[PDB]
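J.: Sending over a structure as structure tokens; questions will come in a sec.
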Amino acid sequence: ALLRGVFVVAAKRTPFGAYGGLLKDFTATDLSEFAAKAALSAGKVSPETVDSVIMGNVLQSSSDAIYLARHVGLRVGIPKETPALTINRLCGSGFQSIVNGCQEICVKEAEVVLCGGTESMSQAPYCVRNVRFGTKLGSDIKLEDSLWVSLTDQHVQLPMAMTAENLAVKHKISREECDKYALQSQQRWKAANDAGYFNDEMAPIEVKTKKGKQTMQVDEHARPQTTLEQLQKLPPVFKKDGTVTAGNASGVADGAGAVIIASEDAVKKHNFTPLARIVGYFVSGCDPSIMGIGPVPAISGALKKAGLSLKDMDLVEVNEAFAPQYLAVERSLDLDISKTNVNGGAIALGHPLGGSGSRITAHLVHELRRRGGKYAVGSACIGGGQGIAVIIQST
Amino acid sequence: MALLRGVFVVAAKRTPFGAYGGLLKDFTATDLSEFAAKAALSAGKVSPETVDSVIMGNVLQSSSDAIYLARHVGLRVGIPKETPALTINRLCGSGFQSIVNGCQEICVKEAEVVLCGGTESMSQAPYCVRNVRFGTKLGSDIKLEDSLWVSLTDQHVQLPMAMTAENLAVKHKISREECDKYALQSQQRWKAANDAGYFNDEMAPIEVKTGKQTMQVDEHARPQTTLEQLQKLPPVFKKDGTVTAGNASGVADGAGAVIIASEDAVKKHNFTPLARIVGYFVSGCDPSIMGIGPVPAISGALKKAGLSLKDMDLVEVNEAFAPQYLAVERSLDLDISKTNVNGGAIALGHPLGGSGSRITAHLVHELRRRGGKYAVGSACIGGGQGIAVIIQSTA
């Protein structure tokens, strides 16, 4: 039960770029700026009204990274007196920014919070470690790929994909079932995109092509000519006879979102248009070896706190990190597929780590309204063994 | 604006601070945070099973496991896997900010007991190779970019941190001589306090290699410093400037851990409280003079707590640069006999994420040693912010 009412007054997200694709030259700061500017504009929220900036970002991937939230705030015209915070709850960061914004409003340290999520995975650097203070002749120094090493949880020494294979084994999910889920995500993404279901949320970006400047407004990672036959032919990537392939895992990607939230007092004072109310949220830890299950206790705990049941949810979103991971969650919670990831997910449009939770939230806000539904919950598993969920109510 | 629930410090520890390339260089920021957290758990007789949330400040990701930091710390020190873990970045203020986030969580009843730390390994800051994933142009000038060095410039205003301090020196008419005398005083105060045992209760000693020895003294300090030696140093960034290597804080390695608890938790678990958190405040300011952050931060925090500067028995203003500190002292008319009484970052260094945790932990213990009632700790924040936290000693 939130101590004060907290309302979403704007929600936008960039198109998601493929790894090395159309957005590769924009930093995570840049992408976040683009989403935030679009949100301010779409909500007719004056920057002057923003009291706090909170950005989710996981992997620092530019020379200006440590300043990310502050630079976004300043670039979009929010006053210099407004403070700025960057947070990291890995894959859940896009949802977490909103959770921190809710807390600030609820203890009356803010009235209006810009809560975003962003990631540029294309920009993840190579790191040279241990050479500041001399080297030993004959040592084995790496140009370490900061992205690749970050996709292994060194506490349990598992790649994220292997934590998904664990769930495939535990929940009896076959390779065939994973590929069918992947196909459905592609189909759903395609249907939704072509129907306009991403129009209200989309923050188009001007990009360079060999054809000159163009407006990017469609997700680049999506593969709308996918067939089950093609997916069946892909080899498992991490495990012999495993379930996880390049076709049924989420892609590495670039992207951002921005959700602006406000107290009731602020909505009235500034004549904002509330689009949803934040009803509840929950963060839980879980076993790092099966981190993909995070959404199970996170959704359950959030529902419990809000006094709601899964049957009350018109929409559920569970971030598609890996098909077998998602399917495990579907089976554990007995989710109704007709109301879950209805417009595709990260298998189709990618998983920019910090950005996915902002996109999911922004999508739920607009899609819940489009359907005339009452409640939705968005969630993500989190590398290292956490989960997060946020429940919204249409206004 | 009182905290919605009482929040009490039940443990506060911090590691010795290591010099750049010094005694702690092989320990990751995760390692240092683990050490401080383990020392705090022990000092407060807090069972790891009682901790509901782990929040760690860390600024510059400097190890291959960095994105998982808070989660790994929590798991390594025995906190249950169900307890969630967040890493936050408000640059130089991060060590104070972790505590502020913990207060918020307790106040909205999402936690009862929070482990709130701050950590940095600046020795491990990598060199980054950028823009080589997707091909290079023959004749491009690829750098092994020093991630630390580039992070010490705010690219929004294109100023090294030291140049923002020169701006304050010009604005407030602070001479080079006055900066060097402030620096000498910090070295003298550090030395007197260390030898008197005033860092004993806070210190979380670490076993290091030399054979094995116990490190329990700050390594950056230069206790034979003289005004003449300082007078000979050249200004580093500005012709005839005030900032030198001798009167700026040093790059360093270190961490701290503060455990906070609700009143209910203190009573339920029979904790003995060391201080109560009375208030805090975060403010933005002009990035070109970011060092002035503590002025609105302290003023705002005092306002919210219903206190005045005269009520403070101790004030801490992180010593990022002597002229930056002196600009704060002048703007608020601080009493030097109650401000940075036991030295600061000029003497013992500024591990970005760790300084705010050390300051807090130092105030908790030093306030009790003096028999005082209130103290406020603060830091300027690169990019143009300030943070302050006020404590009250508790019987």
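Here chain B follows Swiss-Prot, giving residues 1-210, 213-397 in order.
We read in the header that X-ray crystallography, 2.0 Å was used to get this structure.
Backbone N, Cα and C atoms are what each Cβ position is placed from, and that goes for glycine too.
Quick paste of what Swiss-Prot says about this protein:
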type	residues	note
ACT_SITE	B:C92	active site, acyl-thioester intermediate
ACT_SITE	B:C382	active site, proton donor/acceptor
BINDING	B:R224, B:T227, B:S251	CoA binding site
MUTAGEN	B:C92 to A	Decreased acyl-CoA hydrolase activity
MUTAGEN	B:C92 to S	Decreased acyl-CoA hydrolase activity; when associated with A-382
MUTAGEN	B:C382 to S	Decreased acyl-CoA hydrolase activity; when associated with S-92
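So where do these features actually land, and what's packed around them?
T.: Take the CB of B:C92 (mutagenesis position) and look out to 10 A: across all protein chains shown you find 32 other CB atoms.
For B:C382 (mutagenesis position), other Cβ atoms within 10 Å of its Cβ number 34.
Other C-beta atoms found within 10 angstroms of the C-beta of B:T227 (CoA binding site) number 20, with every protein chain shown included.
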J.: Could you state the whole-number distance in Å separating the C-alpha atoms of B:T227 (CoA binding site) and B:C92 (mutagenesis position)?
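T.: On Cα coordinates alone, these residues lie 26 Å apart.
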J.: If you count, for each of the binding-site residues B:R224, B:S251, the other Cβ atoms lying within 10 Å of its Cβ, which residue has the minimum?
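T.: Fewest other Cβ atoms within 10 Å, among the binding-site residues B:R224, B:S251, is found for B:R224.
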J.: Checking the spread of the CoA site as listed (B:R224, B:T227, B:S251): what is the longest Cα-Cα distance, in whole Å?
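T.: Farthest Cα pair among residues binding CoA: 14 Å.
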J.: Measure from the CA atom of B:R224 (CoA binding site) to the CA atom of B:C382 (mutagenesis position) and give the result in Å, rounded to a whole number.
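T.: Just about 23 Å between their Cα atoms.
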J.: By the DSSP assignment reduced to helix, strand and coil, which category contains B:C92 (mutagenesis position)?
T.: helix
J.: Which whole-number value in Å describes the distance between the Cα atoms of B:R224 (CoA binding site) and B:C92 (mutagenesis position)?
T.: 22
J.: Work out the three-state DSSP category of B:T227 (CoA binding site).
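T.: Assignment for B:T227 (CoA binding site) reads coil.
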J.: Before the 2 missing residues sits B:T210, after them B:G213; how far apart are their C-alpha atoms, in Å?
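T.: Flanking Cα atoms, separation 5 Å.
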